[PDB]
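Participant: This structure is in structure tokens; I'll ask about it shortly.
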Amino acid sequence: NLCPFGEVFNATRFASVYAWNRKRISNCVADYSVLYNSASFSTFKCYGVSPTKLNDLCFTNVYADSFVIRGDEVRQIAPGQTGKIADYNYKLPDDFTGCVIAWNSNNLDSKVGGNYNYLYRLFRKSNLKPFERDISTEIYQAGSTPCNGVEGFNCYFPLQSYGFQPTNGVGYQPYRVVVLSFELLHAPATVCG
Amino acid sequence: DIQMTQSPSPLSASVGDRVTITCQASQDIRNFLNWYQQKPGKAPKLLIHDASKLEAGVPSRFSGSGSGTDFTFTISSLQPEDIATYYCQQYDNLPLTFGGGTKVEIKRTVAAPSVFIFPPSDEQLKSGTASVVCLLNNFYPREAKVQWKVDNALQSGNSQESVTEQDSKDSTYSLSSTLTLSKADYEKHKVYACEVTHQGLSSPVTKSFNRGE
Amino acid sequence: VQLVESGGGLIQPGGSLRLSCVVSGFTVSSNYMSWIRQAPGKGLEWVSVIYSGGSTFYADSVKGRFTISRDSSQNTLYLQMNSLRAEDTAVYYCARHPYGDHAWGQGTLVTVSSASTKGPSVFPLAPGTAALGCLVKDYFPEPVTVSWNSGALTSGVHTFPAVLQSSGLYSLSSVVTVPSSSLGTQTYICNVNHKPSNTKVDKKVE
């Protein structure tokens, strides 16, 4: 049985980077070279392995994470990076064995009148740990006075909206991102080529 | 880097008229544009945030327009206290970058300068140097010629000037010209004159002192 | 909200200063904050930013030399400036800048020069309307502040911008227009202060 990579890549809707989705792939066979030869991917840069070599390797579990970010923030979905997305939204470990795939989605995720449904975390007191997912929508406390659920001075809503329009610059255009994570657990390897 | 280009360098208007400052961005910066007002000698003050959203306490005459790469900043009726240097700044993409600045000036009726000459002090002449100072007080427009004359010899290369910033109330300028000479040369001549040429003056005005008299 | 910068002054090229920014009104460790400098006569330049969660970013003109930092205990932002160059001569501002409610300090002037501090020499500019004043000559590190009659006279005062002489020393004049009928009946004293040399000079003009 082939792996459900169509359900993650060709999905009609994607998540916001702050609430990124995770697909746990199990008990299947995958052609990673069929992925790579889509000629539609603007970024498909694998760290610590190669797409061809992946077809020979076996893994216990494979994770497909997915979200939407700005064009100019795709450089942050990499090991060893800092910035609002890497620090407060999606953090990759510095010891990353996996692939990072991204493509432009301006035709799918931008709308006249602005598509304001995709969000990102702007305020957080501490960087995320690798593969952490902070869905908190509590008001961010910037001063000493407690906020009591009311946005105001020194009290901020922690999420901001991407404004995806059709004619934004490519750096401000939406990009869909899929991060494949490969996992040896001390358990039976069930995803192979 | 994203490079911000502003309405060239000086921009003038009469009290009550409109002033439009344009800001051009190298690439798309969405609505992430800040507009600052910096009055002379003071810290920059944020007037518009997010291209159009007027900060708290900011008068109604200020307004902001634009999205993408072209933006404008408008004062609907200029006031004499709006003399300042205005900056646009993009804040959402790193290397945070400002415009070069646009100085805004009041246009005003012509005002002839009051001229004063100051002979050197005896406290300075001990040191061996002599400074003759000329003052041009409360004049518009800024363009004014000061010609130093020592025994009707037009003097070049031994003088520096300085103009104040336009006053927040009467919208005038004032100018200081300093003629620096050695005590040796200062005692070689009698008549030290400051000749001033300005639009408000029909003829040039000269103010003179004779050394040691 | 208050932001107060300190730590600026004269320093020889290649030296180090640490600027400070003390905050009242928000928690420096929870907020985005930046350093923005302005060279004398020029425009604004972004130098450094620290993010709400600690990540730091710098302008290209200041990498490897400037470091931004914070102390949660004292609610203070710091800018350690090493290997200083004359091009780093500027007034430096701290700010809750990129995101979060806006706030700017009043700045701290840093001058990077091999020249030496020199105190001003103050000479009188002796007088319907009359004019008098003071010539403040041969001072370097700058600024010089001039007041008249200890703050009593403010009307008619023009303290001109300083010029840079060939010596490398600054010179300015402060003038004041007074009714001429009062020249015998009023004492006019200019109070000149140059904190970089710790010089205060009061000078009567007759």
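Numbering, chain A: per Swiss-Prot, residues 334-526 in sequence.
Every residue gets a Cβ built from N, Cα and C, even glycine.
Among the natural variants in Swiss-Prot is A:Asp405 to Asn, noted as: In strain: Omicron/BA.2, Omicron/BA.2.12.1, Omicron/BA.2.75, Omicron/BA.4, Omicron/BA.5, Omicron/BQ.1.1, Omicron/XBB.1.5, Omicron/EG.5.1; complete loss of interaction with host integrins. Here Swiss-Prot describes A:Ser477 to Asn as a natural variant; the accompanying note says: In strain: 20A.EU2, Iota/B.1.526, Omicron/BA.1, Omicron/BA.2, Omicron/BA.2.12.1, Omicron/BA.2.75, Omicron/BA.4, Omicron/BA.5, Omicron/BQ.1.1, Omicron/XBB.1.5, Omicron/EG.5.1. According to Swiss-Prot, the natural variant A:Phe486 to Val carries this note: In strain: Omicron/BA.4, Omicron/BA.5, Omicron/BQ.1.1. A:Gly496 to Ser appears in Swiss-Prot as a natural variant; the accompanying note says: In strain: Omicron/BA.1.
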Participant: For chain C, which of the variant positions A:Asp405, A:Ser477, A:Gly496 fall under 8 Å by Cβ?
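Facilitator: Listed variant positions meeting the cut-off: A:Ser477.
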Participant: Rounded to a whole number, how many Å is the Cα of A:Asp405 (variant position) away from the Cα of A:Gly496 (variant position)?
Facilitator: 14
Participant: Within the chain of A:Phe486 (variant position), which residues six or more apart in sequence place their C-beta under 8 angstroms from its C-beta?
Facilitator: A:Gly476
Participant: Including all protein chains shown, what's the count of other C-beta atoms within 10 A of the C-beta of A:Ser477 (variant position)?
Facilitator: 11
Participant: Which residues of the same chain, at least 6 positions away in sequence, have a Cβ lying under 8 Å from the Cβ of A:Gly496 (variant position)?
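Facilitator: Listed in sequence order: A:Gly447, A:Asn448, A:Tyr449, A:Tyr505.
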Participant: For a quick check of packing: other C-beta atoms within 10 Å of the C-beta of A:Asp405 (variant position), how many?
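Facilitator: Its Cβ has 19 other Cβ atoms within 10 Å.
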